[PDB]
Amino acid sequence: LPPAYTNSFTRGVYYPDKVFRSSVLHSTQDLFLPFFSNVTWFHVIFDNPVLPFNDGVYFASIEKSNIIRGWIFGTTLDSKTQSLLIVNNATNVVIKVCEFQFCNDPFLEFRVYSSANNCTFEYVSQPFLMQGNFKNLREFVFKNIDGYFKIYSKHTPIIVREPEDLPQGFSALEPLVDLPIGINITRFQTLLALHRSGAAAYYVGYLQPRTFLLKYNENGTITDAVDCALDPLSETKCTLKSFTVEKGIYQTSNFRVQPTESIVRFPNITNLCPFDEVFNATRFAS
Amino acid sequence: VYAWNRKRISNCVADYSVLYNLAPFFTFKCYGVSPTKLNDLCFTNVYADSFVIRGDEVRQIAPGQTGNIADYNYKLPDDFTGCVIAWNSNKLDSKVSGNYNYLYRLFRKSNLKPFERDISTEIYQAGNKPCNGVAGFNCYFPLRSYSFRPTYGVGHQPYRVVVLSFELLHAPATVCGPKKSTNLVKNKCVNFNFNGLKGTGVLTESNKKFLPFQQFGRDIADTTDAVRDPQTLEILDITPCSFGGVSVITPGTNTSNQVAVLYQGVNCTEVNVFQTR
Amino acid sequence: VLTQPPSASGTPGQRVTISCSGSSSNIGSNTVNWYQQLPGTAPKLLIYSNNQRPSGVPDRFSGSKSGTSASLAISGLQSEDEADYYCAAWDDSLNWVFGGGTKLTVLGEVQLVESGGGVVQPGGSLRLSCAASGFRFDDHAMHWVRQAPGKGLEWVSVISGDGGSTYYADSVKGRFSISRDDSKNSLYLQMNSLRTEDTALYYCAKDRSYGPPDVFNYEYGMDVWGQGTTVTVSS
Amino acid sequence: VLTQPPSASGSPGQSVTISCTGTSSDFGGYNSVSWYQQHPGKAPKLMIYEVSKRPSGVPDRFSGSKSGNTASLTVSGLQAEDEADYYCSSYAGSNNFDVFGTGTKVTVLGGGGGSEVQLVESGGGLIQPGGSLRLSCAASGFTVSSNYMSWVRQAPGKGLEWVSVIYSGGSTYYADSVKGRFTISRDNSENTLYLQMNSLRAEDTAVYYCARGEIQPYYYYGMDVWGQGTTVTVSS
């Protein structure tokens, strides 16, 4: 398939920590989704590529009832190393870090894998994680740190029946699972409930280390967020703790043109050694 | 002893003090650490390995030792940081009907790798002959059952021995131990250690609407103001302790010696008496 | 080494608390044993494994193992509780360290008798015998806990019910030989290199375990004592 | 230390019924009391291993029931001409040697294994006191590196006693008589298995016997084959 790309609007600003804040402006520095970026448009109308997990991705789902369910996060998807097969079965969620490689193909009955090896975690989460012209958007921010595989989630019942695209509006995500299992994850594999016996399309972004200024409501929730490296206006709104910049000129951070080439010129080569004459003779020594 | 469980247990509050009153154990030796300090050390996962041996074989379960069972059914290297908890089970595992259910694998080729389970049933082949399955003069059953009887004495009775192997790999620890708590004191400057957050202050009742996932809470400029109760949901308020500047009013050491003491930041109820701004 | 109050006090009606401090090498890895001995008569077991009590010991006694020290509690003491209290624990260095004694004074069926004492010539000595009457000697262990006149008690040697490995103290090692026989209930202990510092009673202590008290660190105790002979070499 | 009758000659073959008392227990765990017929000259031969199910041999010696606290081996009606010594094995506790008994003279009258696998020794003629002499029992039949073998010696007048026990691959337990001065070293895994004297203390003068099977934890092993011994004859 020729995967298309869409313009990712302001969406995917999760809570970095659990701290109550009311009517303040906190400038956080962590892995977030850059605003006005490019996100692939993989349509699930068959598709199951391998996605690189560098430092965190932004997964979305506009499924109807049970189209997009499950996650096949892993490093090599082999029997040597471990993997992750968090799926969404009937009103339950099974979370295991066992090293189940594969059976024939990531499709689904537990037809995703067929093997038996040693496991490390069997945290079966009982509470599941998942109107004619009323679809449902489900976004998931996957972020991995040295000792926690944090997963964010949020369910928003979108109303507009426009062509499939990211809607307009700020929507944070609430943490639900904090699995402390430590395992290197570098590959992302997706799967859908086939059930053979334009449907949906998932969006997968990429997180980048950037600075974001968060505005907290009086209740304790975030109303909106503004990036710091997106335009000459965002830097002014980040260098000053205020989203309403007055009329005037403000001095932002300094710029520095980094060099490109590097030359190392030394004095001319002269005053050779007589080693050429030493190693060339007839009678050398005794 | 030839097929022992390997239950990988984690994500629990392992209170080792409760094990001292569950069953009348007869052995509670721990090689790694002390049980008093064991309740304050986190671990990743504990490997529970249980088996049944005689009374004279309990001494063979040691971090490095030879014997008919120490190197043929279960071996422990010189790094076991768990315990050798065991107890006699001659109350329900001994009846007069023929105890041909257990075994100890009398026959073997060499010492097995420590912490290994070999579930095999092939006929023992003592070399110099291809034994495709026969029982005479060259190849016999490598398994032999015990002779546990109720009308016997201690030393040859079924003793259930269970070891708890500990390990700390490159993974965050799950099981730590039991944690206690104290009674809550309101409207009094005291110390608090709510989930690592240490400090002092007056724990009062607030009317803040915290989020269902938020636990801690700060202020405009880097100061904790209110946190969530680790117990049932309760919204409290953490205000600092009683502090203020002391100023002494003196009319001069030329007419009298009477002075006045002024405490700043107090409503005369937290230290004639007068209350000013 | 075990730290214990030499001579405490107390008043009737209320309760007292006898403590025994020890390092993590003996108490931290094993269980403390409390023994009660009336002045004049043979000692007897009071509290074993710090959790259970014998059938003869009533509910008037209790013990705890909070931390690396043991604590005794006697709710509602009386004149009958005026006896000596000794603390005992098996150290991980193959030894049995005993206490000193607590003078808790307040001013308001198988016989295990042994013999074989008597004054002898210094340097040498004789054998120490013991006997019983139908107590399943094969399924029980025996201890040698001697007591000097007026002084405390200390452990000498140990024999297991199986009759294999045996352990001695730090001072009686080498010059002592303990063994049993296939005959009726008996116990023979040979003494050598007499240094005249052996004026004690040499109680033929009866135990309940089978193996040596080194593998069984939660069941080891001591059953009813026995009337011992008074051996006084006196050089 | 066991209890066995010094001699037994009255009523030959009618009420002999020798046994071995001195147990005072239930024979520990597995009740396996063996009986060895120590005959002067050649090596002894196994007679019975359990209380019943006698092996392939003479059928007039059976019914070895454990009466009370001793195994009463019924020997009546066997024959009326025998000159040997019967020894019983018991006390199967963990790491307990000297399982044999004293010399029991069961001569009913008084006056009146070879080619199975192999039988070889070292022939220690005129052994110098000390040094290091090696004795081997190379067996071209049964494997000399997989089965559980042992070493038992006997001296003129005194009975047998366990001297050495060696398991499959990872046990080199020694008896209490040597207490450490004896070091067992296995030879090549496909040639033979020899022993080592290691500076004897004048008590190793007794003749040796390299048995292919254990004594107290004796297993069927198809057949019990022994080997003739050699005289040490120390000159200390």
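FYI, residue positions are counted from 1 along the chain as it appears here.
Note that Cβ sites are derived from N, Cα and C of the backbone, with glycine treated the same way.
What Swiss-Prot says about this one:
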type    : residues                              : note
VARIANT : A:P3 to S (Swiss-Prot position 26)    : In strain: Gamma/P.1
VARIANT : A:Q29 to H (Swiss-Prot position 52)   : In strain: Omicron/EG.5.1
VARIANT : A:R69 to I (Swiss-Prot position 102)  : In strain: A23.1
VARIANT : A:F110 to L (Swiss-Prot position 157) : In strain: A23.1, Omicron/BA.2.75
MUTAGEN : A:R138 to K (Swiss-Prot position 190) : Partial loss of biliverdin affinity
VARIANT : A:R138 to S (Swiss-Prot position 190) : In strain: Gamma/P.1
VARIANT : A:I158 to V (Swiss-Prot position 210) : In strain: Omicron/BA.2.75
VARIANT : A:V160 to E (Swiss-Prot position 213) : In strain: Omicron/XBB.1.5, Omicron/EG.5.1
VARIANT : A:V160 to G (Swiss-Prot position 213) : In strain: Omicron/BA.2, Omicron/BA.2.12.1, Omicron/BA.2.75, Omicron/BA.4, Omicron/BA.5, Omicron/BQ.1.1
VARIANT : A:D165 to G (Swiss-Prot position 215) : In strain: Beta/B.1.351
MUTAGEN : A:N184 to Q (Swiss-Prot position 234) : Increased resistance to neutralizing antibodies
MUTAGEN : A:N268 to Q (Swiss-Prot position 331) : Reduced viral infectivity
MUTAGEN : A:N280 to Q (Swiss-Prot position 343) : Reduced viral infectivity
VARIANT : A:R283 to K (Swiss-Prot position 346) : In strain: Mu/B.1.621
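Feature annotations (Swiss-Prot) mapped to structure.
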{"residue": "A:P3", "record": "variant position", "Cβ within 10 Å": "11"}
{"residue": "A:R69", "record": "variant position", "Cβ within 10 Å": "20"}
{"residue": "A:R138", "record": "mutagenesis position", "Cβ within 10 Å": "17"}
{"residue": "A:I158", "record": "variant position", "Cβ within 10 Å": "15"}
{"residue": "A:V160", "record": "variant position", "Cβ within 10 Å": "11"}
{"residue": "A:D165", "record": "variant position", "Cβ within 10 Å": "14"}
{"residue": "A:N184", "record": "mutagenesis position", "Cβ within 10 Å": "11"}
{"residue": "A:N268", "record": "mutagenesis position", "Cβ within 10 Å": "6"}
{"residue": "A:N280", "record": "mutagenesis position", "Cβ within 10 Å": "8"}
{"residue": "A:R283", "record": "variant position", "Cβ within 10 Å": "5"}
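Residue environment of A:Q29 (variant position) contains 11 other Cβ atoms, counted within 10 Å of its Cβ in all protein chains.
Rounded to a whole number, the C-alpha distance linking A:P3 (variant position) with A:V160 (variant position) is 24 angstrom. For A:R283 (variant position), the nearest neighbour among the listed recorded positions (A:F110, A:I158, A:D165, A:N184), judged by C-alpha distance, is A:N184. Comparing Cα positions, A:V160 (variant position) lies closest to A:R69 out of the recorded positions A:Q29, A:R69, A:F110, A:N184, A:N280. In terms of C-alpha distance, the listed recorded positions A:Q29, A:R69, A:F110, A:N184, A:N280 place A:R69 closest to A:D165 (variant position). Taking the Cβ of A:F110 (variant position) as centre and 10 Å as the limit, one finds 12 other Cβ atoms among all the protein chains shown.
Taking only the Cα positions, the spacing between A:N268 (mutagenesis position) and A:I158 (variant position) is 73 angstrom. Annotation note: A:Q29 (variant position) sits in a strand segment as assigned by DSSP. When the C-alpha distances from A:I158 (variant position) to the recorded positions A:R69, A:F110, A:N280 are tabulated, the minimum falls on A:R69. Taking Cα separation as the measure, A:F110 (variant position) is nearest to A:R69 of the recorded positions A:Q29, A:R69, A:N184. The closest partner of A:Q29 (variant position) among the recorded positions, by CA position, is A:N184; the full candidate set was A:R69, A:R138, A:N184, A:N280. Classification of A:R69 (variant position) by DSSP places it in coil, neither helical nor stranded. The closest partner of A:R69 (variant position) among the mutagenesis positions, by CA position, is A:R138; the full candidate set was A:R138, A:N184, A:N280.
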